[PDB]
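Presented below is the structure to which this report refers.
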Amino acid sequence: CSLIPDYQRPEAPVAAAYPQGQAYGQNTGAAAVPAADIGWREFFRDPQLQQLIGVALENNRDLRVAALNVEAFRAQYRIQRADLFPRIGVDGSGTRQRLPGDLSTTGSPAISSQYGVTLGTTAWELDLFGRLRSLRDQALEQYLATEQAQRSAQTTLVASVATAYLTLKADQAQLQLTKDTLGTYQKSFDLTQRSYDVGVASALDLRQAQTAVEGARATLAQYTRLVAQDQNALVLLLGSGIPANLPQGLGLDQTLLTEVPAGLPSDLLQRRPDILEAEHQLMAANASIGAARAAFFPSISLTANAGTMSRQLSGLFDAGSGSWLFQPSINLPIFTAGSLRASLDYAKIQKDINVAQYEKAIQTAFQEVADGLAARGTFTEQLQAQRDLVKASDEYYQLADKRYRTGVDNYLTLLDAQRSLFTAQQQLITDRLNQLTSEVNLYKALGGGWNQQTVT
Amino acid sequence: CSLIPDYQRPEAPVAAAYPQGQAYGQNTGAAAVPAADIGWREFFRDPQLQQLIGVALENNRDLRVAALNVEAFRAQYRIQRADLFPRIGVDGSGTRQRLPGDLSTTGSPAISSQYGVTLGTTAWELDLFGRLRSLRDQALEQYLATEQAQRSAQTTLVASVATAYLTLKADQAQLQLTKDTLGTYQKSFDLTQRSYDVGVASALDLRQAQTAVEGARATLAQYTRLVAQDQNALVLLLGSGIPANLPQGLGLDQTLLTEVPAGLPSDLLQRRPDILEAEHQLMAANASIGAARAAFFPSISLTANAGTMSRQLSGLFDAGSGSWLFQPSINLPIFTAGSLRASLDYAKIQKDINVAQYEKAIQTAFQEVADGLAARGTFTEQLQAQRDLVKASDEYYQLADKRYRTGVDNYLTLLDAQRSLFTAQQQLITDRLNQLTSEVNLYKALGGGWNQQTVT
Amino acid sequence: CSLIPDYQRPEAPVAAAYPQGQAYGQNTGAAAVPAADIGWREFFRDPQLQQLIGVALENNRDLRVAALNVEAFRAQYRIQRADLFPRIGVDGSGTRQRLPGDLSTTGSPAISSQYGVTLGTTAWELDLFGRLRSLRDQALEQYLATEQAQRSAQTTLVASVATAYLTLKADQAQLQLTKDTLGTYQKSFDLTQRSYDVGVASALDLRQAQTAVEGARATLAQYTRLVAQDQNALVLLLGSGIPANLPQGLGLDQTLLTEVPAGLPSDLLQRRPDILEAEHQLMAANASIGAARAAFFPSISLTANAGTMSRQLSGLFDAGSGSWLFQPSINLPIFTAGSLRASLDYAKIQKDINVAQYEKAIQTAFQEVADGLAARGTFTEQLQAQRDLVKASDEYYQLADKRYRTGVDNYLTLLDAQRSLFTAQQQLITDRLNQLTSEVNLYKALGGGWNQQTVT
């Protein structure tokens, strides 16, 4: 017997379609090559990023823990596996008691005694109704779950490494942008000083100019700090130092990511690792019901022997001192005070809990992918507008500087255009960061980067 | 015996009063109907929200896990409960050994053997000094704790659902506000273009105008994204789709929430579920001391029988083969190497730990409610000022546009007034969101929304 | 025997040096007095903070849990310790069975029986190959780990208390700054009203002025809220009320912190408590290998007696009813179905897992200190620039107000200078907060504030 219930994978409690509305492109339906199947070496066009990910998979201690845990759980399966087979040792026993007259063989106070090197099993449980086999398959599903948890952990690592790298690249651009800008404010301030010296620019003009310089200096210090803290974050996720002979990277203006396709909600159940994870736990919960069911049914047990017994140690390995034992022990529970029913309620409840966690994982997955698509339907429009804003801000700036130098107009307008230009450029860098990050996370949420190369 | 210590609920280590200072309204003292007692159907005036909460309580997988866990722990109580009663089975034994001559009945190598279908108990522990009863009441308090954890989980769910909904409603307003505003910037830009074509507005004016348009376009894309991600967040907390025939909602200008009263700090100990939770764990810790104390005291045990024994299987259900057994086993420990004292130290330490966690929960609760009241004493002033800022910003805007069109004044002033108006309106929406959120959280922290209707 | 493997502390998988680059001061190399050794009473120059920390160490429930847990784990060690010594009780047994004729002494259905108050041990495991001693030293390392976790918890508490206090002091300054500023906007608005009444200032001027007033009012309400919520946060971390007779504090302009030295990366392995923590867990993992190894080797066991036995209860404490028992039981496993190998794989895997967690803790520590130094190499430049920005902003303001009052220039410039001044001052307060916080955290990450006074 196996008393394990049949397993029916529960109904995905999400909509058949990903959402629609103003924020999303049209649903692309079924995907020839699911996003879960696209290798990260392919998804990440930047060759420098690729190597970094590689380093991280080799060296990152959290992922290393996740792989070790797969082994831990296999070892656990191997323990339960062994449990269906008899433990056989060499049991060298030896009683030597003094009894009183009213209990002795003689009738006066005697000293009886025995000895016995044997070979056999004690209390071997014979798995007729399948308590152990159930516990075993429960351990197997848990191993399988832990296998999925590793893949999950990897996809999380890939996403974090790419993000840490992109964040670095962003802040490096902010810093460089700030460098150039400070140079320009210093230049403008010097021109304005020569003008003030010569009688033309006002003290107010000069203070305004100074104001732009100092604000830019402060931002410079900030981004210098952020760039460095980004490297520290990346080195941590790598689990070792930044390699010394990287290929050249790609700038954020270039194309960094492969378009990965939406797929259908239903692909998550076959392809996202933490959903499979949760499913395995459910199947483990389900196997544990078997165990609790078997506790009702009769329970075979067995001690078995062969060896040499004697009255004194000296007669042990002497001819015809041979000994053996054979002893079955069938047991059928009849009255628990509900204990066995309660243990069975417990196991079913545990299954129900895992149904619900499995549903949850599905729901979470939907939400994250939906959000990914909300980003994908909106960031192209946003960057396009933000780029227009930079361009116009820049035209605004060119005019305002000219109108100021020429005496035609005031410093306040120049100051206004300078701020507008600098904040738009910073913001443009951030928007591009956020849009890259949304796709990275979308790739992770579809089923991510477990594969190095695309699987056909 | 029960060797469980008397339980004295520890002293609430918080101030008798909620704080005072510039940030708070006067303490309202004792509350006729404690906030914990106000049903969410009453606290939440918005009928659309009400249904959404309802959907969430039916469908949310995390709360479903919490309820299942209550059952899990009841099942656990039922196990310990059963443990004070004898396990009675049908134990069909059967030895068959070969002994040597110096051990046999004969004096030459013999094969002895027995068989015996019986009915009785093995090693039934008789609970004189109460080890089991203690373990049992420990399981009962844990069940009670888990009951409180569900209520806690519900109050967390109510708070999150209301928040997710309000956040949606806020972003919907931001989006609509942005829509209108873009329309106005487009309109202004077109007017400024006709003016430029006709010789009047300057190129600078035109660039400035353009600048407002593009910034507004970018914000539009952003809020379109946020509105959608908000729906995704709400659908997740609901644990199913947004229903298809909702009542009409209420706008954020309208009255959304019932005024809930402060109460006294002391109400938290009778009414906040995670404080009661922590208390039950403390009472469970306390019950476990009983268990460890009993390990010192003597320990009755019992095997009992009735059945049919025989020398061969064939004589089992034959007349007068009747058999029975009765066997007590009192045991008083005398020398542990401190083990039993250590086990008792452990249990007391575990109680102390739970005293401290119970105190903590109280302290956390105080802090959260205090913060709630800091919000309640300040958000009315803040919104009032922010509304004034909108009004004045709007007057500022009307004038600046007029002065610009009329040639009386420059585009920079118009641009300044346009930004001031738009950021104040956005900020006003956010402030109202934050103030609603503070009360929602305050309601949760007082003891929340476990009840559907107000309890009298 | 101890079958525990030799322990080699793993190689610190971080760079020999802390990072260099634009963000960092030169590496200061080895430190005469490591930062871990500087007492918090010394590191924190503010006497009011010092007392607050003191209060927190006395009263904070989380740290109290951490200390109790050290005791819990010592108790656990004491349990395993006791396990190498024999449990000796008083075992008052007593069988009374009815057998059938074919099993009885007589040959017809008899009722045999025995009784026996004794004193001795049951199944005392004799630790030849060291299963128990291993389990014991595993419990000792776990105790040691938990000891380190307390220190860690303290250093976290010190850092949080200082931070909560600084955050309070910051917001108090923001609030005061806002108070003064509002006073100035009200003053300016009144002057502008008298000007408008008298025919000179324009309606636009007046609206602009109003705008500054209302924005300042809203900020006032906000910081009033934040100041209070900060106190609530501090009171929580203290685990009791704010004392009633504090020394006077220090303002944020003053010197608050001792310069703590970098040290070398290598100091973290001897001095950061959670790294030592992780090491102890590793040494515990390592000790558990011993246990699993011993399961292969033979296994001595022993029951021993002295007492009084009899055929009837009435003969127990009668002369020459003396009884005793002596019974060894050596056992060597021969066939497991790989179970014992699997259990040994498991224990080694568990060691490997702890190698990796130990490495991780080191890596995390490096990252946090590196970040600390990135702050230390950049915040002096940043504050210096931000201070310049305040100064210039203030000059800008003085001029703009003068040029406005005098009819020489417009309100927009005044408005611009007013915003620039107020946001720079707020920002300056925040930067100073962040820079203080970085050093506080840097001190914590080096090895923190376990010591009250500097250790020589």
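In chain B, numbers come from Swiss-Prot; the residues present are 18-473, in order.
If you check the header, you will see the structure was determined by X-ray crystallography, 2.6 Å.
Here the Cβ of each residue, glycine as well, is placed from N, Cα and C on the backbone.
Of all the Cβ atoms in the protein chains shown, 14 others lie within 10 Å of the Cβ of B:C18 (mutagenesis position). For the mutagenesis result B:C18 to G, F or W, the note given in Swiss-Prot is No palmitoylation occurs. The protein functions normally in antibiotic efflux.
Under mutagenesis, Swiss-Prot gives B:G216 to A with this note: Abolishes complex formation. Under the three-state DSSP scheme, B:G216 (mutagenesis position) falls in the coil class. Here B:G216 (mutagenesis position) comes close to no residue that lies at least six apart in sequence on the same chain with a C-beta under 8 angstroms from its C-beta.
The local packing around B:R420 (mutagenesis position), expressed as other Cβ atoms within 10 Å of its Cβ over all shown chains, amounts to 18. The secondary structure of B:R420 (mutagenesis position), as reduced to three states from DSSP, is helical. Listed in Swiss-Prot as a mutagenesis experiment, B:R420 to A is described as follows: Abolishes complex formation.
B:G424 (mutagenesis position) has a Cβ environment of 10 other Cβ atoms inside 10 Å. Record note (Swiss-Prot), mutagenesis B:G424 to A: Abolishes complex formation. The unchanged residue is displayed.
Recorded residues B:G424 (mutagenesis position) and B:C18 (mutagenesis position) have their alpha carbons 98 Å apart, per Cα-Cα distance. Proximity to chain C, taken as a Cβ less than 8 Å from one of its Cβ atoms, holds for none of the mutagenesis positions B:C18, B:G216, B:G424.
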